[PDB]
Protein chains: 2
Amino acid sequence: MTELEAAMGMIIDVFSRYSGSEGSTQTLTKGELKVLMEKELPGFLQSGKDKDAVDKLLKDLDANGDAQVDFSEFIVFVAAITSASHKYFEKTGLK
Amino acid sequence: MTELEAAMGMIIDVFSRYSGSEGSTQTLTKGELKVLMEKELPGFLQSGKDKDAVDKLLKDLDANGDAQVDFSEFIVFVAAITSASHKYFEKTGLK
């Protein structure tokens, strides 16, 4: 757990706040994932939830499970979420 | 940026330090990378450099650019290094 590894430590932690330990099984279901989004995924809120984009913050990662997103699927796509927000955040976050 | 993306802030930050404006272009070249991993991947350093192992800590993310790793490519590999981060539990449950 260096600097990069500790940041992922807190993303695995975030997942361990909202999957909570278990909330489904030890995954974000689509119905859990939403309550996390308004807090830890601003900007992906362009739809805000409506089973449409909470569904895409699922469907992207969901490929690694089914639709109950494990910590693997989540942490892997938190490293995709960076590469989504940098397409245009306020400017192109980090370009 | 969010909490999740402030954490992404620090997993990208390692790349915002070394490649941290340009160094290569704005990629980890293999020759820049080799002094970072001593600091932010200490568990890879069981190999250490070898011009063929710093090269595999390249070739896994070099999928982008054959020896010039961009930010969004390092970051995918970093979200595999989350499975090395641990030290104690989900991450390190005792920090």
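Positions of Cβ are set from backbone N, Cα and C atoms, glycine also.
DSSP assigns B:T27 (Ca(2+) 1 binding site) to coil in the three-state reduction, outside any helix or strand. Counting only same-chain residues at least 6 apart in sequence, those with a Cβ under 8 Å from the Cβ of B:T27 (Ca(2+) 1 binding site) are B:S19, B:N64, B:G65, B:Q68, B:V69, B:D70. The Ca(2+) 1 binding site annotation in Swiss-Prot covers B:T25, B:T27, B:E32.
The number of other CB atoms found within 10 A of the CB of B:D66 (Ca(2+) 2 binding site), across every protein chain shown, is 9. Annotation source Swiss-Prot lists Ca(2+) 2 binding site at B:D62, B:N64, B:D66, B:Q68, B:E73.
Annotation comment: Swiss-Prot describes B:12-47 as domain 'EF-hand 1', evidence class a curator's inference. Residues of the same chain lying 6 or more positions beyond the ends of the domain 'EF-hand 1' (B:12-47) and with a Cβ under 8 Å from any Cβ of it are 53-55, 57-58, 61, 64-65, 67-71, 74-75, 78, 81, 84.
Sequence annotations record features per position, and here Swiss-Prot assigns domain 'EF-hand 2' to B:49-84.
According to its DSSP assignment, B:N64 (mutagenesis position) is helical. In Swiss-Prot, the entry for mutagenesis B:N64 to C states: In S100Ppa; permanently active, interacts with EZR and PPP5C in absence of calcium; when associated with 21-S--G-23, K-68 and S-73. The structure shown retains the original residue.
Quoted from Swiss-Prot, the note on mutagenesis experiment B:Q68 to K is: In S100Ppa; permanently active, interacts with EZR and PPP5C in absence of calcium; when associated with 21-S--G-23, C-64 and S-73.
Among the mutagenesis entries in Swiss-Prot is B:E73 to S, noted as: In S100Ppa; permanently active, interacts with EZR and PPP5C in absence of calcium; when associated with 21-S--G-23, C-64 and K-68. The Cβ of B:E73 (mutagenesis position) has 22 other Cβ atoms within 10 Å, all protein chains considered.
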Cα-nearest neighbour of B:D62 (Ca(2+) 2 binding site) within the listed recorded positions, B:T25, B:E32, B:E73:
B:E73
Spatial neighbours of B:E32 (Ca(2+) 1 binding site) that are distant in sequence (at least 6 apart) but have CB under 8 A:
B:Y18, B:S19, B:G23, B:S24
Identify, in sequence order, the residues in the chain of B:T25 (Ca(2+) 1 binding site) that are 6 or more apart from it along the sequence and have a CB within less than 8 Å of its CB; answer 'none' if there are none.
B:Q68
Between B:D62, B:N64, B:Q68, which of the recorded positions has the fewest other CB atoms within 10 angstroms in the structure shown?
B:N64
